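Student: A single structure is presented below for examination.
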Protein chains: 2
Amino acid sequence: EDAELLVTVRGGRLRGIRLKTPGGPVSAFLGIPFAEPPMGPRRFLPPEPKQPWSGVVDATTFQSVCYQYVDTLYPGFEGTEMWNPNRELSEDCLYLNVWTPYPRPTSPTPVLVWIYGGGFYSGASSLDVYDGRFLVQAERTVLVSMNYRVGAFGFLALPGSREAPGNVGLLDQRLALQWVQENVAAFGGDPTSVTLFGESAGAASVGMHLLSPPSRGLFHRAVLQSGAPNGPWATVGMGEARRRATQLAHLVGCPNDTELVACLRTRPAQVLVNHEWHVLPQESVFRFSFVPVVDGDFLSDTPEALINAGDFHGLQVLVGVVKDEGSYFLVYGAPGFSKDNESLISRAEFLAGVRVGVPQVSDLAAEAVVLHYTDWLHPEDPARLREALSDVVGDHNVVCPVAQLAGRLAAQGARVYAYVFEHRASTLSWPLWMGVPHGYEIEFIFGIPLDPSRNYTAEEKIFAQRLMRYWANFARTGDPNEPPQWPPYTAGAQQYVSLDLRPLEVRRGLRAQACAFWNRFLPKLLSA
Amino acid sequence: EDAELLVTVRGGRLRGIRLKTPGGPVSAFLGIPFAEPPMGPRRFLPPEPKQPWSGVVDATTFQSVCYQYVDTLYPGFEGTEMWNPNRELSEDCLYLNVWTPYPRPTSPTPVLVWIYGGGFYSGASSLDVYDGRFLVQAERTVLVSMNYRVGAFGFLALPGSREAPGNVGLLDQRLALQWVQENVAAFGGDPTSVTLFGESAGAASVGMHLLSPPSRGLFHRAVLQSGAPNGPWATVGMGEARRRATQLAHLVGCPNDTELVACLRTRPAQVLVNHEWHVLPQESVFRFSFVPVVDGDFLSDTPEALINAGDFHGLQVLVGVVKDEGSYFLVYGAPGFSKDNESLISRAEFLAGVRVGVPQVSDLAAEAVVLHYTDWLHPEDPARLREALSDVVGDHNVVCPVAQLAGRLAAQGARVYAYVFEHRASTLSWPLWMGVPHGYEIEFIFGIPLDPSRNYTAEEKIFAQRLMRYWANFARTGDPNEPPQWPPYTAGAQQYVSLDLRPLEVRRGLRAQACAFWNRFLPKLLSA
Ligand SMILES: *[C@@H]1O[C@H](CO[C@@H]2O[C@@H](C)[C@@H](O)[C@@H](O)[C@@H]2O)[C@@H](O[C@@H]2O[C@H](CO)[C@@H](O)[C@H](O)[C@H]2NC(C)=O)[C@H](O)[C@H]1NC(C)=O
Ligand SMILES: *[C@@H]1O[C@H](CO[C@@H]2O[C@@H](C)[C@@H](O)[C@@H](O)[C@@H]2O)[C@@H](O[C@@H]2O[C@H](CO)[C@@H](O)[C@H](O)[C@H]2NC(C)=O)[C@H](O)[C@H]1NC(C)=O
Ligand SMILES: COc1cc2c(cc1OC)C(=O)[C@H](CC1(F)CCN(Cc3cccc(F)c3)CC1)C2
Ligand SMILES: COc1cc2c(cc1OC)C(=O)[C@H](CC1(F)CCN(Cc3cccc(F)c3)CC1)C2
C-alpha cells in the first residue's frame, strides 16, 4: 500500500494512482466525489456537498461525463471527436481530479485549477487534451480540475423559482473551489496560492468568479484563454432564460414553475438533450441554449457593468486568444462553408453569413458590420470574404470581449499580461484555411506534445515546455517571466506577445481598430 | 483701329482689347452685358435678357463684382486676398467675358465656359487666377466666363413666391450659356462644342446644369474640380431656405411673402451681406447661408436622387480633387487651428472640431465619425488628429460627394475621367501642414505659371502646359489623352490618375473605405 497514494480529506479516505510520464511519476487522484449526485429530485438544484464516507474511495479513473449533446458534424473525424465525451454519460458526474508530484511535495505548492470549455453545453475533465500529468511533472505544481453540469442540467433557469434557479453549473464550480480551500493541503497544495485557468466557456466561467464576491475569496490569480464573461454568448437575461426554458418544456411535453420543473424532472436526460438546440431564437453560430443567467445572485449585474465598475487592485491576470478565433464556428452554420473545400464564399453568402454570426442585431447593426469588414476595393473577392467573415465571428465573440476585459482591468488596478497564440499545430486535422482555430493552444499549455504516442515535432515539444513555464511562473508569482521580457498589457500601450516557435515578440493593440467598433460604437447604435 | 477687336453680337456692337502673353497676343472682350441689371424691383428676380443698345459697348476692362462678403480672416494675407473682389461691388454685375485667339479664329473653335466657385456667396470672373489669356493662346480655344449673383442676391428663396423664387444665380448662369449659344460664333467659337468647367461651388453649379433639362441642351461635356451638386453644402431644402430668408429679414429690420421681400429690396446691398453668416443654424465650417434650393423647378428633386435615376449615356465628364481638400476650411472655425502655428490639436479639440465640420448630424452620427477617423493605437497624437480632422472635412464635403457622382455617372453610361491633384505650388503662402489645399489647382489649369511676373519654377510651367493640354483635349474630344494613358474611371476598377510633376500614375479608389461610410452607411443611420 503506497502511502503517497493514500490521502484523507474531510469526507473520508482516498486511494489514488501513480502515472508514468516521460519525465517521471505523478500521483493522480481521479474521480473524487465533491457533491451529492444531482439526480432525480436534485436535478436542476444547487449542488449539495458530498456527505462523508467510510472506508476508502478509489480515486483511480475519471468518472462519468455530465449529460451533454454529442457533436456529430463530421462523424469519425479527429477534429470533432477529440472534444466529444470519452466516458459514459450520466447525471451522476460531480467529481474532481487532483494531480500532484510523486513524491507528494513537502513545502506547500501553488495550485492550478482548470475549468473546461464547451459553450456551457458540453465538455469534461477526462478529455485527453486536459491531461494534467505533464504540467505537474514538468513544473511541480498541483493541478485540480472538476466536472460541472452543462446544458439544461447546469444552466436551465426559471429565474426567481426555487426548483430551477439557474447557474447551478457555476455553483458546481464554486463548490469545487471550496473543496480546494479545505482539502488541497492534504495533497501538498497551497490554498493561499490558487490560480484559476480556463478556455472558451471555461475562460468565461473564470471571469464570472472574478466578478462574483462569494467566489473571489477562493483564488488569487486568473488565466482567461479565448473567452471572457462579457462575451455576447456567455450570459443571457432573465426573460430570455425563462423563454428558452419554457420552450424546452413545451417541446418535451410539459405544461406554475413548481409543476413545470417537476414535470421536467421525469424526462430521460437524453430527451432534454435532444431538444437543446431547438430553443435558440435565431439561426446562429457561437450561440448556446442554456448559459449563465444574470439574475442578481451569482452576477449582481451584467459582466460588462461589473467589469467597468470593479476595483481589481491586487489581481494578476493572463489573457489571450488564438490567431483565427472565428474560423471554426463557420463550418457549423455559415452558408458556403465546409472543412472539405476552400470555402471561398460569394458576396451573397458573406452577407447571409454576417446575419448568422451576428445574430439578433438590427438591420442597421448588420450594415455597420458589413461596412467595417468589406474591402471596398475588392468587395467580392472570395478569399477576402471568407477571412472577413472569420474575423467578424472571432472579433465579435472572443477577441473584442477579451480586449475589453483586459483594458478595463489594467486601468482599474490589475496587472494583466496578454498573448496571441500563433502556432498551427503540425498534427492539426482541420483544413489549412482555418489557420490556428479555437481551442488548439490547449494541448500546448497541458504539454500533450510530450506524450510519446503523440506524433509532434521536436520544436513543438520545446514550445510546449516554454508555455508550461510561462503558465506555471504566472501561477507561482503572478508574472509569466523569470529572472525576451513579456511586458504587462495596459490600456494605453496595449502591449501583448506572440506565442509560437519564434522567441517572444511584443506587439501593440489587440485588433484595436476592429474592437473600437464592437466595444465603443455598436453598443451606442443598439441603444438608439 | 483694329477690325479684329470690333464684334457685333445680337445686342449691338463691342470693342475689345488685345492682350499680351509670353506666346503671342490674344483678343479679349471683357464686360459684355448679358442681362438687364438686376436692381431695384428686379432684385431677387430671374434675369431678363439684355435689351439691345446703340453705339459701341466698351469691352476692354472687367466689370463690377456682384455684392458679396469680403474675407477679413487674415487681412492683407495673399492666401486670403487672391480670392477677394478686385473690382467695385455693385448689383449691376451681370457681365461676361470672351477670350479668343488673335487674330480671331475664322473657323469654329471649341468653347470652354468657366463658372467660378466661392460657396455661392462670393466669387468673380475678374480674379487674376481666372485669367483666360494663357489657355486661349496655348490651346487655341474660345474661353467664356460670366458673373452670376451670389449670396442672398442669387439664392435667397421664399419657396412658392414670385418675388423671391430662389436659384436666380443659377438662372444667371443659364442665361449666359444661352448668350453663348446665340453669340459665340461671332468670336469664332463653335456653339455645338461647349464644355462647362468649374471648381468648388462652380463645379456644383456645373453639376446642377447636368441635372436640369433646360440647361442640358446648352453644353456638351463637363469638368468638375473639387465640387459636386450632391455635396451636403451645395443645396438646401425649401423649409430651411424659408427659415434662413425669414431670419435674414428679422436681422435687418423687416417684418406675408410679398411684404417681406418688399422691405428687403429697400435695404442697401451691403446691409444684407452684413447679416449673411448669422442665419446659419449651427456653428460650422464649409456651410454657406444662401445656396441652391430644391423646389421642384430648377432641381425637380435632390441632386442625389436625380443622379441615381439618370441615363448618362453620351456624357463625358472630367472630375477630380486636390490632395488635402479639408485643411483650408479648418482655420475658419475649428478649435485649435491657425495658419500661423502647427495646429497640433488635442483630443478634446478634435472631438469639438468634428461637430463643427459635420454640423447638424445626430450625436450617434458624430460618434460614428469619431470611430472611423480615430487611430485607436494613437488616439491622442496631435499631428494624427490634425490630419484626421482635415480628412473628415474634406471627405464629408468634397471627396466623397465627388466619388459618388463619378461612380454613378460611370455606371449609368457616362465616360468619366478622375484625377487627384497632388502638386503643392512653390508660390503657396499657406503653411506646409495644409498640403495642397482647396482651390490651388486652378492656377495651373489656367496656365498662370507661364506669367513671367510670377515666381514659378521651370518644371511648374511645364506641368501647367501638361494640364492645359489635358483640359483642352477633353474639351475637343471628351478624352484628356494625347492621340502613359489616363484610363476612364469605372464603378468597378475605380481608376484615377495623380497629377503632379511626375508622369501620370494610375491608382485605384478615391478614398474607397472612407467613402463607404459617408456615402453608404451614414445615410442609413440618419434615416433611423
Ligand atoms: C464547399 O462545401 C459547401 C458544403 O457542401 C457540403 O460539402 C461539400 C464538400 C459537398 O459534399 C456538398 O455536397 C455538401 O453539401 C458547399 O455549400 C453547399 O453547396 C450545395 C450545392 O452543391 C448546397 O446544396 C448546400 O446548401 C451548400 N451548403 C452550405 C452549408 O452552404 C460549397 O458550395 C462548397 N464550396 C466550394 C465548392 O467552393
Ligand atoms: C495655434 O493658434 C490657435 C489660434 O490662436 C490664435 O493664433 C495664435 C497664432 C495666437 O496669436 C493666439 O493668440 C490667437 O488667438 C491657438 O488656439 C487658441 O488658443 C488661445 C489661447 O492662447 C485661445 O484663447 C483661443 O480660443 C484658441 N483659438 C482657437 C481657434 O481655438 C492654438 O492653441 C495654437 N496651437 C498651438 C500653439 O499649438
Ligand atoms: C447542433 O447544432 C449546433 C452545434 C454547434 C453550434 C451551432 C449549432 O446550431 C447552430 C456551434 O456553434 C458549436 C460549434 C463549436 F463550438 C463546437 C465544438 N468546438 C470545439 C471546441 C473548441 C474549443 C474548446 C472546446 F471545448 C470545444 C468548436 C465549435 C456546435
Ligand atoms: C465669415 O464666417 C465664415 C466665413 C467662411 C467660412 C465659415 C464662416 O463661419 C461660419 C468658410 O467655410 C469659408 C472658408 C473658405 F471657403 C473661403 C475662402 N476659400 C478660399 C477659396 C478656395 C477655393 C475656391 C474659392 F473660390 C475660394 C477657402 C475657404 C469662409
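Here chain B follows Swiss-Prot, giving residues 35-289, 296-523, 529-573 in order.
We read in the header that X-ray crystallography, 2.7 Å was used to get this structure.
Note that Cβ sites are derived from N, Cα and C of the backbone, with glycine treated the same way.
For B:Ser234, the entry in Swiss-Prot reads active site, acyl-ester intermediate. Per Swiss-Prot, the feature galanthamine binding site maps to B:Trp117, B:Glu233, B:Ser234, B:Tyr368. The feature huperzine A binding site is assigned by Swiss-Prot to B:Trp117, B:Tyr164, B:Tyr368, with a large-scale study or a structure entry given as support. Here Swiss-Prot flags B:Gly153, B:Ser234, B:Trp470, B:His478 as huprine W binding site. As a published mutagenesis entry, B:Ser234 to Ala appears in Swiss-Prot alongside the note: Loss of activity. Among the mutagenesis results in Swiss-Prot, B:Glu365 to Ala has the note: Loss of activity. The residue drawn here is the original one. Where Swiss-Prot documents B:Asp435 to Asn as a mutagenesis experiment, the accompanying text is: Misfolding, absence of secretion. Quoted from Swiss-Prot, the note on mutagenesis experiment B:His478 to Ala is: Loss of activity.
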Student: So 5 residues are not built between B:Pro523 and B:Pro529. What's the Cα distance between them in Å?
Tutor: 11
Student: Should we count any of the recorded positions B:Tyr164, B:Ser234, B:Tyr368, B:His478 as near ligand 4, judged by a CB under 6 A from one of its atoms, and which?
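Tutor: Correct list: B:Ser234, B:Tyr368, B:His478.
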Student: Taking just the CA atoms, what is the gap between B:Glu233 (galanthamine binding site) and B:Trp470 (huprine W binding site) in Å?
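Tutor: Spelling it out, the Cα of B:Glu233 (galanthamine binding site) and the Cα of B:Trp470 (huprine W binding site) are 19 Å apart.
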Student: Which three-state DSSP class does B:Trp470 (huprine W binding site) fall into?
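Tutor: Its secondary structure by DSSP: coil.
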Student: Tell me the Cβ neighbour count for B:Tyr368 (galanthamine binding site), meaning other Cβ atoms within 10 Å of its Cβ, over all protein chains shown.
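Tutor: Here the count is 24.
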Student: Of all the binding-site residues given, B:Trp117, B:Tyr164, B:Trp470, which has the fewest Cβ neighbours within 10 Å once its own Cβ is left out?
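Tutor: Minimum Cβ neighbour count within 10 Å, taken over the binding-site residues B:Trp117, B:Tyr164, B:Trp470, occurs at B:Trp117.
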Student: Let me check the 10 A CB neighbour count of B:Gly153 (huprine W binding site). How many other CB atoms are there?
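Tutor: Excluding its own Cβ, the number within 10 Å is 21.
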Student: Please report the DSSP secondary structure of B:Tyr368 (galanthamine binding site), reduced to three states.
Tutor: helix
Student: To the nearest angstrom, what is the straight-line distance from the CA atom of B:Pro289 to the CA atom of B:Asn296, with 6 residues unmodelled in between?
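Tutor: With 6 residues absent from the model, the flanking Cα atoms are 9 Å apart.
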Student: Enumerate in sequence order the recorded positions B:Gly153, B:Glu365, B:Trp470 whose Cβ-atom distance to ligand 1 is under 6 angstroms.
Tutor: none
Student: Do you see any of the recorded positions B:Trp117, B:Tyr164, B:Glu365 whose C-alpha is within 10 Å of B:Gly153 (huprine W binding site), and which ones?
Tutor: none
Student: Could you find out if DSSP has B:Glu233 (galanthamine binding site) as helix, strand or coil?
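Tutor: Assignment for B:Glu233 (galanthamine binding site) reads strand.
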Student: Roughly how wide, in whole Å, is the group B:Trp117, B:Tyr164, B:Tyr368 that binds huperzine A, by largest Cα to Cα distance?
Tutor: 20
Student: Compile a sequence-ordered list of residues in the same chain as B:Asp435 (mutagenesis position), six or more apart from it, whose Cβ lies below 8 A from its Cβ; state 'none' when nothing qualifies.
Tutor: B:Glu365, B:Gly366, B:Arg556, B:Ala559, B:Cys560, B:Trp563
Student: Quick check for the class: what is the C-alpha distance, in angstrom and rounded, between B:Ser234 (mutagenesis position) and B:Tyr368 (galanthamine binding site)?
Tutor: 13
Student: On the three-state reduction of DSSP, what should I expect for B:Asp435 (mutagenesis position)?
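Tutor: Looking at the DSSP assignment, B:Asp435 (mutagenesis position) belongs to a helix.
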Student: In Å, how large is the greatest distance between any two Cα atoms among B:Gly153, B:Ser234, B:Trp470, B:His478, the listed binders of huprine W?
Tutor: 20
Student: Tell me the Cα distance separating B:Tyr368 (galanthamine binding site) from B:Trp470 (huprine W binding site), rounded to the nearest angstrom.
Tutor: 9
Student: Please report how many Å separate the Cα atom of B:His478 (mutagenesis position) from that of B:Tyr368 (galanthamine binding site), as a whole number.
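Tutor: Approximately 6 Å lies between the Cα of B:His478 (mutagenesis position) and that of B:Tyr368 (galanthamine binding site).
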